[PDB]
Protein chains: 2
Amino acid sequence: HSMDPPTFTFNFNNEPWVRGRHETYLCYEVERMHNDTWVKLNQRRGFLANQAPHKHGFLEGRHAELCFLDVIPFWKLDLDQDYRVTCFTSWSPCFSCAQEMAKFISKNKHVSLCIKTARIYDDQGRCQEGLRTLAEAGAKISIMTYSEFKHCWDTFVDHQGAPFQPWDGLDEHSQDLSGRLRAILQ
Amino acid sequence: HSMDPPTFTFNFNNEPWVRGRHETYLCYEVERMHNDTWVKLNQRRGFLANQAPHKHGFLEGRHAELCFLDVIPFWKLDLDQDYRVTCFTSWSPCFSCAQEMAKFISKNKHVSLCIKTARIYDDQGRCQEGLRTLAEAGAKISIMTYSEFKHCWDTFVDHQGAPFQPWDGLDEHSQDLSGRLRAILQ
Ligand SMILES: [Cl-]
Ligand SMILES: [Cl-]
Ligand SMILES: [Mg+2]
Ligand SMILES: [Mg+2]
Ligand SMILES: [Zn+2]
Ligand SMILES: [Zn+2]
Ligand SMILES: [Zn+2]
Ligand SMILES: [Zn+2]
């Protein structure tokens, strides 16, 4: 349903000099194109996170991005309509998730994917390749700014009427990250 | 001297339902491109306001935007280099100022202009045309959000170490204005 406020603050914080944000949270919403305008679909919104590994071991816990792809077919989107699916993510995807997402959007031309991320995850391995591959397949990847954090608080958090409280350095971090993303995607 | 805090708050407040904000304040900053990166030239920053009419009458007081254009030649920018000049304005320009600013940027290709405005001034005459013409000439026009107000407070105001305290409604007014600006520029 709605995210717990402390969970939001801990996970969407874009501060560079802290650690421990090991989870990925993903909030999604959907619009449909009508008369050159994106119209929000009321019911098609939610959030999810990565899953814990199963007790049997061997396999990693299912990543948030794969869960996201799992749910989309259940929305019964009309293949003749055009949709914009926006994901607000606390981290950008790992390589294998990026590859899967790229495959999905290549096969589902009715979906325009936008990924707005709090933080870039760059393992200095294949993460950059993944992001480039995902953008090549048509995804629009960007860094969350104040307005997107506030939107996510208002739309996905169990705020009980309380307003979004920005943290110190929010815009400076977003700007640094936007520059880093430009360098990855160039 | 830096800007007086009450002067900033009075003039940059984005509530539409008060009156009396007859001045326009304009805060400016300049960056120079150095090896693919914008670098601030912090000596080239400042703020100004519109002028009172002369006692001889007939002519309106000189608008802030024209004063801004007046000073740019005195910065001795290098015509062979590239600069980004950002203005944070309390009101967007009137038609005749927008026209003059469009002419200036058309003749000064070393300058990329960004105008970030607290409020839209729409006289229901030629103001919208002015904004469209200024955008067409290459200016990037946008509405100030929390982050830009905070930046201006921290950078241009004699704050005495006090943090920026947003006024009621800041984000909702900014969002409304961003919608209005989209409709104007489309
Ligand atoms: Cl972390
Ligand atoms: Cl006013
Ligand atoms: Mg920091
Ligand atoms: Mg209000
Ligand atoms: Zn299992
Ligand atoms: Zn993954
Ligand atoms: Zn005179
Ligand atoms: Zn004017």
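The residues of chain A that appear here are 195-380 by Swiss-Prot count, in order.
So this one's X-ray crystallography, 1.4 Å, going by the header.
Here the Cβ of each residue, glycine as well, is placed from N, Cα and C on the backbone.
These features come from Swiss-Prot:
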type	residues	note
ACT_SITE	A:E259	active site, proton donor
BINDING	A:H257, A:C288, A:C291	Zn(2+) 2 binding site
MUTAGEN	A:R213 to A	Slightly reduces enzyme activity
MUTAGEN	A:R215 to A or E	Abolishes enzyme activity
MUTAGEN	A:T218 to E	Phosphomimetic mutant which shows loss of cytidine deaminase activity and HIV-1 restriction activity
MUTAGEN	A:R256 to A	Strongly reduced cytidine deaminase activity
MUTAGEN	A:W285 to A	Abolishes enzyme activity
MUTAGEN	A:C288 to A	Decreases cytidine deaminase activity
MUTAGEN	A:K334 to R	In 4KR mutant; decreased ubiquitination and degradation by an ECS complex hijacked by HIV-1 Vif; when associated with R-297--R-303
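In this structure, none of the recorded positions from A:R213, A:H257, A:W285 has a C-beta falling under 6 Å of any atom of ligand 2. A:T218 (mutagenesis position) sits 12 Å from A:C291 (Zn(2+) 2 binding site), taking the Cα positions as reference.
Cα of A:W285 (mutagenesis position) to Cα of A:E259 (active site, proton donor): a span of 10 Å. If you take the Cα of A:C288 (mutagenesis position) and the Cα of A:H257 (Zn(2+) 2 binding site), they are about 9 angstrom apart, rounded to a whole number. Sequence-ordered, the extra residues of this chain that approach the Zn(2+) 2 site, with Cβ no more than 8 Å from the Cβ center of A:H257, A:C288, A:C291, are A:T218, A:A258, A:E259, A:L260, A:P287, A:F289, A:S290, A:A292, A:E294. When the mutagenesis positions A:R213, A:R215, A:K334 are compared by the number of other C-beta atoms lying within 10 angstroms of their own C-beta, A:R213 comes out lowest. With a cut-off of under 6 Å between the Cβ and any atom of ligand 6, the recorded positions A:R213, A:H257, A:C288, A:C291, A:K334 reduce to A:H257, A:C288, A:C291.
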